[PDB]
Structure formats: C-alpha cells, structure tokens
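**Student:** Below you'll find the structure I mean.
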Amino acid sequence: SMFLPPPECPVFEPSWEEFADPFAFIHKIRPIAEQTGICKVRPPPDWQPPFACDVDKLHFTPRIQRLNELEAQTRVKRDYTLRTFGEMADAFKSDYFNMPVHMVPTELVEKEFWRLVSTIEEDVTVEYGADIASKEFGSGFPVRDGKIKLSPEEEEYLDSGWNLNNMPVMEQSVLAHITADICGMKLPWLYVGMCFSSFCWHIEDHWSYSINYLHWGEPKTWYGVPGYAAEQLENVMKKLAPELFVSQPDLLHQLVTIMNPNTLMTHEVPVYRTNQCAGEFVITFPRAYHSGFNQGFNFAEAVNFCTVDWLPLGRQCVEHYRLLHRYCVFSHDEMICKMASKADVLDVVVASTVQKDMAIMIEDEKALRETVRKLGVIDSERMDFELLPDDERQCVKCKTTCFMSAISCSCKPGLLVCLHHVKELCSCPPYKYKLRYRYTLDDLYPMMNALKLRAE
Ligand SMILES: CCN(CCN(C)C)C(=O)CNCc1cc(C(N)=O)ccn1
Ligand SMILES: [Mn+2]
Ligand SMILES: [Mn+2]
Ligand SMILES: [Mn+2]
Ligand SMILES: [Zn+2]
Ligand SMILES: [Zn+2]
C-alpha cells in the first residue's frame with residue numbers, strides 16, 4: 001500500500017443552544033477532542049454568515065511552494081487578484097488530473113499528494129496565500145466601521161461568538177484585556193488555497209488553540225496529533241530531519257516540513273484526519289501538531305485563541321521556550337499582571353484561573369530572587385519592563401522576554417539576563433550587577449488578592 005488514511009477525528013454538530021457560547025462548547029468537548037488534537041464542528045444548518053468580496057479588487061502575493069517531503073520550509077516569507085488566482089488554481093488542478101475539478105475524488109487528491117511529495121523525480125510547485133486581516137485584505141466575516149452600510153443579514157453575524165474577529169475580545173478570552181503589540185494573535189489570518197498547497201507540521205504560538213473556518217471552495221484536508229504526543233512527534237521528526245531542529249536566529253526563521261502521517265503512525269504517534277468542507281470549523285487544541293493541504297481553490301480564515309483551560313499550559317510553554325532558547329511572542333507574566341491590574345472587570349472564572357497562575361508565578365519569583373541574592377547580586381532598582389521594546393528585554397542566553405525581573409551590569413549597557421542565567425551576562429563579579437524588577441513581592445500579594453475578591 002502506497003497511503004493508509006489515519007482514522008477520522010471527532011465531528012461535532014452542536015444544537016443552537018450548545019453553539020451560542022463557543023467557550024462553553026469548547027470546554028465541553030475538551031475531554032474528547034484533546035485526545036485527538038483536532039476536531040471538526042458543523043454549525044447549526046441556518047448559521048450562514050454571508051460572504052461578499054470583489055474578486056478583482058482584492059490583491060495578494062502568495063508564496064511559491066515546492067512539494068518535497070522532509071524538505072525545510074520557512075514558516076513565513078508575484079501579485080494575483082482573487083480572480084486571477086482562482087483561474088490559475090482551477091486550470092492547475094484541471095490540467096493535473098485531466099478532469100473537471102468536482103469530479104476529482106478527495107481520496108485520489110490525498111493519495112496523489114502523498115505520492116507527489118515522496119517522489120524525487122516529481123518537482124511540482126504550487127502557490128500558498130497567507131495574509132493578516134487588514135484594510136488591504138479584509139476578514140471573510142462581517143466587521144463594523146468600513147464606511148459602508150451593512151445588510152441586515154451581515155448585521156446578524158457582527159457579534160456572533162463564532163465570528164473569528166470577536167473570539168479574541170470576548171470576556172472569556174484571556175487576551176481580552178491585553179494591549180501589547182501582538183496583533184498576530186488577536187487578529188484573524190486569511191488563507192487562499194489551491195490544489196496541493198500545504199501547511200507544514202506545526203503547533204501554534206504559545207501553545208494556543210486555533211479556530212479555523214472554511215468560508216467557501218473545495219475542501220481542506222487535515223492531519224492532527226494530540227497535545228500529549230507532541231514530544232513523540234518531535235523525536236520522530238528529529239531522527240529523520242535533524243536540520244529542522246537547529247536553533248533559529250529569530251522568530252521569523254522557524255523551519256517546518258511536510259511529513260507523511262503513516263511515518264508517525266509507524267512510530268506509534270497517534271494521528272487523526274478530516275476533510276473540512278465549506279461552512280465547517282476545525283479547532284486545534286493546545287500543543288496539538290497539525291498539517292494538511294487544500295483539495296482545490298478555497299478561502300479559509302483562522303485565529304489564535306486562549307481560554308482559561310490554556311492558561312497553565314501557556315506558562316509551561318514559555319518554560320519550554322526558555323529551555324530551547326526560542327523567542328516569545330509576548331510575556332506570559334506581563335499578561336497575568338495586566339489581568340490582575342484589571343481584576344474588577346474580569347470574568348469571575350477568568351479571575352479565579354489567573355489567581356492560580358499568579359500564585360505559581362509569585363512563588364517561583366520568590367525562589368529565583370533568593371537564589372540570585374545568594375550569588376551576591378545586592379543592588380536593585382524597579383524597572384517598567386513593559387515600556388521596553390521586546391528586543392531590548394530578551395535574555396542574552398535563553399531569549400525569554402523579561403518582565404518580572406532581570407539582571408543588568410553597567411559594564412554591558414543595555415544587556416539583560418533572566419534570573420536563570422545570572423552567570424551568562426558578563427565577566428564582572430556579581431556585586432557590580434543590579435536586580436531590575438517590575439514589582440516587589442509586597443506589591444504582588446495584593447494584586448493576587450484583588451483577583452480572589454473578584455473570584456468571590
Ligand atoms: C491563527 C493563524 N495563524 C497565525 C499566523 N501567523 C503565524 C503568521 C497560524 O499560524 C495558524 N497555523 C498555520 C495554519 C494554516 C492553515 C491553513 N493554510 O489553512 C491551517 C492550520 N494552521
Ligand atoms: Mn516531489
Ligand atoms: Mn495552525
Ligand atoms: Mn529609580
Ligand atoms: Zn535566560
Ligand atoms: Zn559586567
């Protein structure tokens with residue numbers, strides 16, 4: 001056999017009552033769906049957000065993609081309109097199979113994708129569209145304030161919990177009250193697909209959820225691995241493609257690849273599949289590896305998503321980043337402290353969950369400060385870390401974005417290390433160093449206490 005399709009991931013068909021609140025729904029399905037990494041959600045049949053777009057006025061520049069298994073691709077890096085892209089895309093698939101596009105079976109495209117990527121003699125290239133929601137490339141969902149009168153049907157979906165523009169700013173999102181420069185994680189991204197255009201194996205930034213909606217067009221085929229098996233997958237991948245695991249100079253140089261799910265399955269990594277059709281959602285859970293390809297010309301929209309369930313995994317993720325020397329998108333501790341400073345307006349369940357994470361943060365910080373004092377760092381000064389651009393507050397050694405504290409030395413102006421890397425700053429003795437801290441321990445306990453009062 002060439003390709004043995006992985007088993008199907010779970011599919012949910014919520015009632016209107018179940019669907020109305022996405023956070024409740026996603027919490028409810030977690031015990032099932034976290035075991036598979038991905039799941040598919042079919043909205044109720046009358047949930048039909050209208051899509052409108054001028055195919056001649058929307059412009060984008062897609063990336064050329066070689067389709068070679070295990071070959072390195074960079075995670076981010078010729079102008080088309082949506083019309084001219086669609087014409088290219090349709091002609092490509094039509095010519096590839098010598099058939100009309102709807103007649104090409106999904107099973108065949110999948111088999112052929114996996115043949116094509118493993119065959120060295122084949123050098124098939126396609127074009128992959130990825131674009132932030134913006135003035136120049138709008139969301140597929142309705143949004144306010146475009147200097148345009150919206151239809152009543154459009155207005156029905158402005159405030160939907162499953163309008164991907166709203167999910168990050170709803171009260172149950174833990175990023176709802178955050179306002180650091182992290183646009184990539186509260187704003188949707190648009191993906192214009194064609195036959196075989198592919199998303200390599202990856203997990204989301206900070207191990208966040210993702211929500212993915214296929215607005216229209218031909219299906220999107222997915223493979224997913226549960227969070228629990230993330231390190232098994234990485235070990236399998238490292239053995240077969242070690243070049244992908246060399247550390248990156250920055251966060252725009254991440255290496256990813258196409259890899260046959262049968263290889264993962266041969267090494268006892270659990271993998272699930274689905275074909276996502278127009279009008280369906282795919283949800284990826286924290287640290288759930290996923291990859292896939294498009295069956296044909298299509299239009300998808302996705303957003304990162306951080307719930308109360310995610311919060312403690314977010315802390316683990318930043319620890320894992322420190323161990324790997326990987327750059328952070330934002331400071332998790334900064335997020336926690338921001339939320340604490342708004343305790344009175346938080347959702348009560350969010351308040352309760354932030355309180356728990358904050359207690360861990362404070363105890364770890366207490367221990368770290370005791371440790372650096374014993375190393376002979378004596379001098380200290382308060383510092384408003386949040387005011388520094390990220391690249392001015394990264395640990396020299398592990399690249400973590402500092403917030404709670406860091407160590408500086410006047411012999412190396414502007415350099416910082418986190419409290420795990422006091423020995424990596426410079427050759428001067430520790431009495432010349434200064435502990436730079438955002439809060440005293442006595443500042444922190446009342447912040448956590450406000451959260452407790454809000455939580456009731
Ligand atoms: C939430 C959107 N986002 C942030 C974008 N930035 C990293 C640039 C992602 O990474 C999503 N992960 C990539 C991806 C693509 C696709 C696709 N082309 O259908 C499906 C699943 N995952
Ligand atoms: Mn090939
Ligand atoms: Mn993704
Ligand atoms: Mn001062
Ligand atoms: Zn460090
Ligand atoms: Zn020094």
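Indices start at 1 and increase along the chain as displayed.
Per deposition record, X-ray crystallography, 2.0 Å.
Placed from the backbone N, Cα and C atoms, the Cβ positions cover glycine too.
Here Swiss-Prot flags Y128, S210, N212, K220 as 2-oxoglutarate binding site, drawing on similarity to another entry. Per Swiss-Prot, the feature Fe cation binding site maps to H202, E204, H290; the stated evidence is a curator's inference. Residues or ranges marked as domain 'JmjN' by Swiss-Prot on the basis of sequence analysis: 9-50. Residues or ranges marked as domain 'JmjC' in Swiss-Prot: 156-322. Under its mutagenesis entries, Swiss-Prot includes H202 to Y (Swiss-Prot position 499) with the note: Abolishes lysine-specific histone demethylase activity.
Context for these features, please: burial, neighbours, distances.
**Tutor:** Under the DSSP three-state reduction, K220 (2-oxoglutarate binding site) is assigned to strand. For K220 (2-oxoglutarate binding site), the number of other Cβ atoms no farther than 10 Å from its own Cβ, over all displayed protein chains, is 25.
Under the three-state DSSP scheme, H290 (Fe cation binding site) falls in the strand class. Within 10 Å of the C-beta of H290 (Fe cation binding site) there are 24 other C-beta atoms, taking all protein chains into account.
Long-range neighbours of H202 (mutagenesis position) (same chain, six or more residues apart, CB within less than 8 Å of its CB): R75, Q254, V256, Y289, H290, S291.
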**Student:** Per 10 Å Cβ neighbour count, which of the binding-site residues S210, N212 ranks highest?
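**Tutor:** Of the binding-site residues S210, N212, the highest Cβ count within 10 Å belongs to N212.
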**Student:** Where does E204 (Fe cation binding site) sit by DSSP, helix, strand or coil?
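**Tutor:** Once the DSSP labels are grouped into three classes, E204 (Fe cation binding site) ends up as coil.
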**Student:** When secondary structure is assigned with DSSP, how many helix, strand and coil residues does the domain 'JmjN' (9-50) contain?
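**Tutor:** Breakdown, helix to coil: 17 helix, 6 strand, 19 coil.
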**Student:** Relative to ligand 6, which of the binding-site residues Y128, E204, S210, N212, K220 have a Cβ found under 6 Å from one of its atoms?
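**Tutor:** By the Cβ criterion, which requires under 6 Å to ligand 6, there are no hits.
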**Student:** Rounded to a whole number, what is the Cα-Cα distance in Å spanning the 6-residue gap between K77 and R78?
**Tutor:** 13
